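Worksheet: one structure, shown below.
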2 protein chains.
Amino acid sequence: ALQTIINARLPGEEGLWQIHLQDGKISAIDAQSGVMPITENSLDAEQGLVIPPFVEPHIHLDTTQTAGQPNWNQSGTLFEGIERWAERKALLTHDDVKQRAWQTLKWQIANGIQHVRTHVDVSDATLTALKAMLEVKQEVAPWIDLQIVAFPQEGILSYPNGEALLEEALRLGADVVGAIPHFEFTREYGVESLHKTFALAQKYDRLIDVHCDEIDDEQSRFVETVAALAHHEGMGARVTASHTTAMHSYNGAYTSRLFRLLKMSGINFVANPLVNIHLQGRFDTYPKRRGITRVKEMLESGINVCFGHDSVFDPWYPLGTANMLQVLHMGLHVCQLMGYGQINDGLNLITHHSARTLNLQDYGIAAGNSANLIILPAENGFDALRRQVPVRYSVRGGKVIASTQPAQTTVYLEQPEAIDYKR
Amino acid sequence: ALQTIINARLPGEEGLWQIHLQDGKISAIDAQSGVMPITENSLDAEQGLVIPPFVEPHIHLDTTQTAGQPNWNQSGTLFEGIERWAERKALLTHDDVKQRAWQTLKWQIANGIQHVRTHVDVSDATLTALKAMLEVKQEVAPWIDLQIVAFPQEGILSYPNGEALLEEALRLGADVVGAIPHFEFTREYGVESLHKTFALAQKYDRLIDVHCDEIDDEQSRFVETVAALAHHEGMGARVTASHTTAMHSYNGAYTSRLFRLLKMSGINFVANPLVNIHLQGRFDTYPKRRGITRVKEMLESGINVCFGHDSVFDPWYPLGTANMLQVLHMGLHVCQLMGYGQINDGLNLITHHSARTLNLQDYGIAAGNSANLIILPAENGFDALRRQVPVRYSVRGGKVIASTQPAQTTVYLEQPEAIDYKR
Ligand SMILES: O=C1NC=C(F)[C@H](O)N1
Ligand SMILES: O=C1NC=C(F)[C@H](O)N1
Ligand SMILES: [Fe+3]
Ligand SMILES: [Fe+3]
């Protein structure tokens, strides 16, 4: 078994490092003063970057791989997406869900993702997808720690037996309680649905992840209730507000007032760049707003924010290979986090910040932690992002679970020349 | 020498095709009714997509690889970018320019780009970069047909001897006349600068490519003068309006009136997605506009529009590997061209439409044309875009000038499994 990772670069650190492994855990981390020789039982990072695993804080594995079935989302909006999904949800089968979820999970394993939070639509009396996903969770455990959010896609108060079905999903084992206040029939149902969500999370000791204000409506302010209830219950670390795209349209004075509460509450935020740039701004003609939440300001204020892929070939997104560096690339551009340091520090948005969002207790390159880490063939975060590098090796429990032999490009000039796009 | 390309898929066509090569040209194209066997002198496309070469209609090779030298563009705006570039322009040397231009050109060759239009700043009495680029043009000719735009970065009427320097650049051999009306001191200088640009293009029989209305100013309407002068002179095919980002902010009534003229004029449009999403919207707080020109509407109206990378690690853009599929990916998202057919047809924005913009006379997979083509390991445009595939082979004059051995990804589950991200 592997005993050491050598010649590793670490974000924010100078030089090279050696990571000693023992019994599936990291036993010690020591700085090197030069390049170490390879040897049996040593995985050579070759001066590449070593980081804890990529994380997918927000994806829909029950809907993945279904775009165009039975119809396509023509308008490219959240609302038509839900209608198209409703048509597909009526055709679900146990095996159908497991096969599609596993297809995307394999792409995630290949992409160095070892932690995934999937929402599963529980606005369905049969709970077909949830039952299938609970089995997938057990099956994929050796490679990915999968969290399941009981997501009441059609509302808690606005769907028949919505609250009972949400609770049934928790009794069956869902890890996180979801909600979607802006989709409820009225603002009052939206606020009430959040009180019910928090009560269920406290009753069952579960996390919370709300699809919150995913709409270009400057009056959609459910995020303040999510943060206030979390603060009141002293449970911010266990709470996440996904999307908050309406915040892109708020006036600045209200946003400033709100930010004090967001920071005090300690709740987490997920932005989904690939899907948000596609679904938001659809009701504008020109100019057209970007529609991503206030990521730059959250980072400046010390509010935990991270990025999710959200959808992979489904009603809300026709593309994707479940690649977090690609999600990061889109977010940095749309949010204008284009300074050198902002880009270089971008990896935090798909690693550490996402681990905090999932309330992970065993994450990071530190002594005592499980030996879960990935190696990128790049010098730092900036380089990895610019070149959209693959994951050279993914290690879990001290064993290699995925590897990518890099592509080899040659140009035939006066003589052949290898091209690696580096400077 | 290669005699045939077999098992090729072609955009918009059903089945497989064989492309016969003779004397460096395409002699004939014949449909296949099944998979053909490989043999010596036959390049097997392996049911991948064969298209004419990618094109880069807008890049700055004189500024490439200079980001942060001597200072960084902190605000991420066009205006500070020009100031930072001015500082770097004062430090230019002949060899400096040739080395950096060649570095990016090699990445382009590796990425299947055989046609490139580079702007070169001629607001410089020494014309240092232009002299260097004219040599690079000759040196890179076996691999890339490079067009040089004499670009008066600091204005024609607003810079000392600007008009004389612009004409001197044409007398030295620049292929295209540039302008930047929105950067001139006054609207009147902007309009007058365009009359001077057109007069020079007719005097020397050169093409025109104007950095046009690259500003979030709803009153920046220099595009109507570019189109009207082209229509008057009957030279639309030879004229290009780059950027036109102000069009993102125009009211709809004026835009509708304008579109009639744009179509009648026959001029070309270049949008630069990676740079536009970064530099535009910088004066908005929230909501923030996207700032790309009206690409979707141009396509619906039959107006020729295409995509450029614009900058590769320079004052206006800190990233890039000169990859056109990556430029296309950003443009489809920001412009909301996310329908299946829109994404699949996206390749036109980086191939045929760009060739028209460069007024190319020998481009396309057709009998009689030079055997210049590339092979993508994908089933169609949608697949190539979704998976961001590399260029498997680039063929020029019937010879392979670049090749990429694809990466190999494996996940170690109960048994090893190859992952190609396909469905
Ligand atoms: O409500 C939603 N359902 C599915 C999505 F992909 C989007 O995150 N929002
Ligand atoms: O005026 C400009 N100079 C350089 C750029 F990259 C941008 O295209 N605009
Ligand atoms: Fe979602
Ligand atoms: Fe430019």
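Swiss-Prot numbering applies to chain A: residues 5-427, in that order.
Looks like X-ray crystallography, 1.3 Å, at least that's what the header says.
Each residue, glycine too, has its Cβ placed from N, Cα and C.
As given in Swiss-Prot:
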ACT_SITE  A:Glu218  active site, proton donor
BINDING   A:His62, A:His64, A:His215, A:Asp314  Fe(2+) binding site
BINDING   A:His62, A:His64, A:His215, A:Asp314  Zn(2+) binding site
BINDING   A:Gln157, A:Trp320  substrate binding site
MUTAGEN   A:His247 to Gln  200-fold decrease in catalytic efficiency
MUTAGEN   A:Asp314 to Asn  35000-fold decrease in catalytic efficiency
MUTAGEN   A:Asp314 to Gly or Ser  Still active towards cytosine. Shows increased sensitivity to 5FC
VARIANT   A:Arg13 to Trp  In strain: SO5076
Would you mind ranking the recorded positions A:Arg13, A:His62, A:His64, A:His215 by how many other Cβ atoms sit within 10 Å of each Cβ and giving me the lowest?
A:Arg13
For A:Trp320 (substrate binding site), which of the listed recorded positions (A:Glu218, A:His247, A:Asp314) have their CA atom within 10 A of its CA?
A:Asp314
Using Cα coordinates, what distance in whole Å links A:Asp314 (mutagenesis position) and A:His64 (Fe(2+) binding site)?
6
Checking your reading of the structure: which of the recorded positions A:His64, A:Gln157, A:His215, A:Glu218 lie inside a 10 Å Cα sphere centred on A:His247 (mutagenesis position)?
A:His215, A:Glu218
Cα of A:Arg13 (variant position) to Cα of A:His62 (Fe(2+) binding site), in Å and rounded, measures 28
By the DSSP assignment reduced to helix, strand and coil, which category contains A:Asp314 (mutagenesis position)?
strand
Spacing of the two Cα atoms, A:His62 (Fe(2+) binding site) and the residue listed as 'active site, proton donor', in whole angstrom, works out to 14
Whole-number answer please: how many Å between the C-alpha atoms of A:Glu218 (active site, proton donor) and A:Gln157 (substrate binding site)?
12
A:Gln157 (substrate binding site) sits from A:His215 (Fe(2+) binding site) (Cα to Cα, rounded, in Å) at a distance of 9
Would you mind pulling the DSSP three-state label for A:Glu218 (active site, proton donor)?
coil
Would you mind pulling the DSSP three-state label for A:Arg13 (variant position)?
strand
Taking the recorded Fe(2+) site as A:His62, A:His64, A:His215, A:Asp314, identify the other residues of that chain whose CB atom sits within 8 Å of the mean position of the site's CB atoms, giving them in sequence order.
A:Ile63, A:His123, A:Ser246, A:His247, A:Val274, A:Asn276, A:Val279, A:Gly312, A:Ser315
Are any of the recorded positions A:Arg13, A:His62, A:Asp314 near ligand 1, with a Cβ under 6 Å from it, and if so which?
A:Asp314
Give the sequence-ordered list of residues that share a chain with A:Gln157 (substrate binding site), lie 6 or more positions from it, and have CB atoms under 8 Å from its CB.
A:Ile86, A:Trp89, A:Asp125, A:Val126, A:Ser127, A:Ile184, A:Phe187
Distance-selected recorded positions near ligand 3 (C-beta under 6 Å), from A:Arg13, A:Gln157, A:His247, A:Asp314, A:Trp320:
A:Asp314
One finds that other Cβ atoms within 10 Å of the Cβ of A:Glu218 (active site, proton donor) number exactly 28
